[PDB]
Amino acid sequence: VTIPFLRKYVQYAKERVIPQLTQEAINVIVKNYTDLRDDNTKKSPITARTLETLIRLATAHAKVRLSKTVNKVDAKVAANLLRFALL
Amino acid sequence: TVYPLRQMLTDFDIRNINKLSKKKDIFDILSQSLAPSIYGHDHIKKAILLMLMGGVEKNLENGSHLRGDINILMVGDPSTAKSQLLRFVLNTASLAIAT
Amino acid sequence: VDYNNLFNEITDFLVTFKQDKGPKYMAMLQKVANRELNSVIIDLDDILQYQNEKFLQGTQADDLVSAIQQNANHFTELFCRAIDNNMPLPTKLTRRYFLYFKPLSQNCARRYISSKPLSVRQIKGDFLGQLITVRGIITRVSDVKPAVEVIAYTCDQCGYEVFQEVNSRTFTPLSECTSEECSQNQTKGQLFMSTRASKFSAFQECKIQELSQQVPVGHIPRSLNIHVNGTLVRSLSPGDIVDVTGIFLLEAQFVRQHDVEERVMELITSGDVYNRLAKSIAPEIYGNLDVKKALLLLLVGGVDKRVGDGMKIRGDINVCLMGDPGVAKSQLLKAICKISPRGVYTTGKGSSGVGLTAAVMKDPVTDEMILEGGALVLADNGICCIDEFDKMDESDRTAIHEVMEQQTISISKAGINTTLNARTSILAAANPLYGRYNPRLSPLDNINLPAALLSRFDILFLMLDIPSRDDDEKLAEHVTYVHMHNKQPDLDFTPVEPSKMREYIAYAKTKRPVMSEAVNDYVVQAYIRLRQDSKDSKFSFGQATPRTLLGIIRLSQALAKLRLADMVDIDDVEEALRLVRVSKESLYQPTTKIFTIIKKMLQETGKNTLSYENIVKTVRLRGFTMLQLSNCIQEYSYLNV
């Protein structure tokens, strides 16, 4: 919450835990990427690099909770961040 | 001789971060607790929290490495705190360079 | 190390040679006494044979090859006096000749080291004074200029002309008299210089560059300087690969220019060599076997044809990649430049205007006017790629079209009026006017490039993305599989490493296929029909040209070269025409036996389908090609069946 706590939180997550993928978070991000590849006809271009950035963030959330592997909710909060930053 | 090749951690702080590891309300209050002088913009600082923590930096076998870093561009009207958020991210990160 | 016995060995070597008229070195001295040549070439093979002859007779060897290799600058001034001690009488400062060296090859090295192919990154610093053989391309060369070696001064008071020796880049005029008569005198009279009695030399500087596949991962090909003198001054023409053997102060002495069978036979024996080599290169992307199949035919090159009457046509392909964003474009380009040798990545803007043509520039070290070079001169024989083709200017386009039509560039500017050749294959990546495509616009209006540019382009790939429900999931599954781990998908095929197909491309490039007459009558009929069909509406673009017919012939030659055949069959032309028609087909998103076969196919479901995938499947096992049945579809439509 305070200033000297989140620094220790971020460095312990950076040094100890590395997250890996699961089958529960591959399909929902495949569904989200194929559904957006809508935005091309309406408001924004979607590239191949964005595929990589759509799981980077998931991993991020999965390491914010410092779990050893990813979850479906990490891809869901990445899609929510995408809906706020794209629309 | 040439050899090519930061807060201290106690055992009390590891109990606090292990206690805060399984509650499913941690992310929103950690995103809201970074800048109390800036009203609103929760999802932008949610992405800024995910941005300053990092990625994984995967190095492929016998090939090129994979990008683990994330990049963020912020646009809008010049009335808000976009120039006031850089001082907070410069003073609260592990190491940061602002130009 | 002693000099008194080694000089005796040097003067005993040149008079006792019988291994390769008669005593050849004395005959060369007779030839220089006849005043017909000015260059002396000394090899280490004769030294090795003389050492073998002296060692087998029980005499002391007193090794020369381990002493010539270190400090050759002392040896070129020490053995020259031993050559100068004995000369035959002529029948037809006083150095009439020029002494040079050459090292021994690896064939004389294995048959009883000193001459290894060295990189400029493999110099280490401590090799300053060893003879080295460097391999590399030459980008910067200079003009031939006379550099003095000794300055001759003449006097009218004494008559004794003096000679001073210069060693550095600069010198000072010796106005004071240092003669043997002015020392014992009050008068110290003026001296003058002579440009005739002074010995000069044809000096030339050159910049050798590091080879493309010999540089490490991430590093750039740094340069090195070579200072040549004498008769070797015209043996270095820019735009080539050279092996330079010389001492390292670089004072060159001699220049030259240009397990495996199991590796090619195990790649051949797996079956379906063309499709395996197509799907093996760049497997981190999804699909597009046709575009990258033509990229396979592009990097294999083709056959250069010479008429032998003063006319050379191109034996190269140039491929355009026009597409909308979203699909990867730099990855295929990077994989083609990483697999193929001498691949140079370029850009649209920046220093591109000087990066495609010679750029005059002053040189500080030697202080002169040197001519810098672009991206078409270090990549001589290979793939030259252009990213963001429509972001360039007219100056880039006028030089790209000139090497696209024929391989010789000629430049006539205040610096020089000269020509230079560069056999390159142009790969281009472009985007339309509004980023993506437009179905309401014509392709002549969608593409901003003029008719002469894409008329010269034989293959243009409209890599257009269309959103779908079923096909997008495979691209998403493939990118999540390659981002999950570095491994490729579990198909029953293994991706081949770069060395094996690099060896296959180098082995297939020596093949020279010859077209037959049965394929000739199919080629001329397809060309007549294509010209009549191309010879004017909403979805139309361009027209049929003879350069496209020549490109079809070149692609058929490349397909025959990939099958390692001496002849061109009917299977290559029907594949090339299918390739050039499916290259533009994405915008919409011998007969009686075949008739009998169609009837047999009907004797099951009774279906009159328009396009076929399972009718043609019973034809290829028999012996007829895909083109004969293609006519059987259209002809027969006149039977209304």
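Residues 325-329, 339-432, in that order, are what chain B shows, numbered as in Swiss-Prot.
Even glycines carry a Cβ here, placed using N, Cα and C.
Pulled from Swiss-Prot, these are the features on record:
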- B:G409, B:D410, B:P411, B:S412, B:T413, B:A414, B:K415, B:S416: ATP binding site (BINDING)
- B:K415 to A: No effect on MCM2-7 complex helicase activity. Loss of MCM2-7 complex helicase activity; when associated with MCM5 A-422. Reduces MCM2-7 complex helicase activity; when associated with MCM2 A-549 (MUTAGEN)
Those residues of the chain, 6+ apart, with a Cβ under 8 Å from that of B:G409 (ATP binding site): B:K415
Cβ packing number for B:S412 (ATP binding site), 10 Å threshold: 6
Cβ packing number for B:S416 (ATP binding site), 10 Å threshold: 8
Residues near B:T413 (ATP binding site) in space but at least six apart in sequence (CB under 8 A): B:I371, B:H374
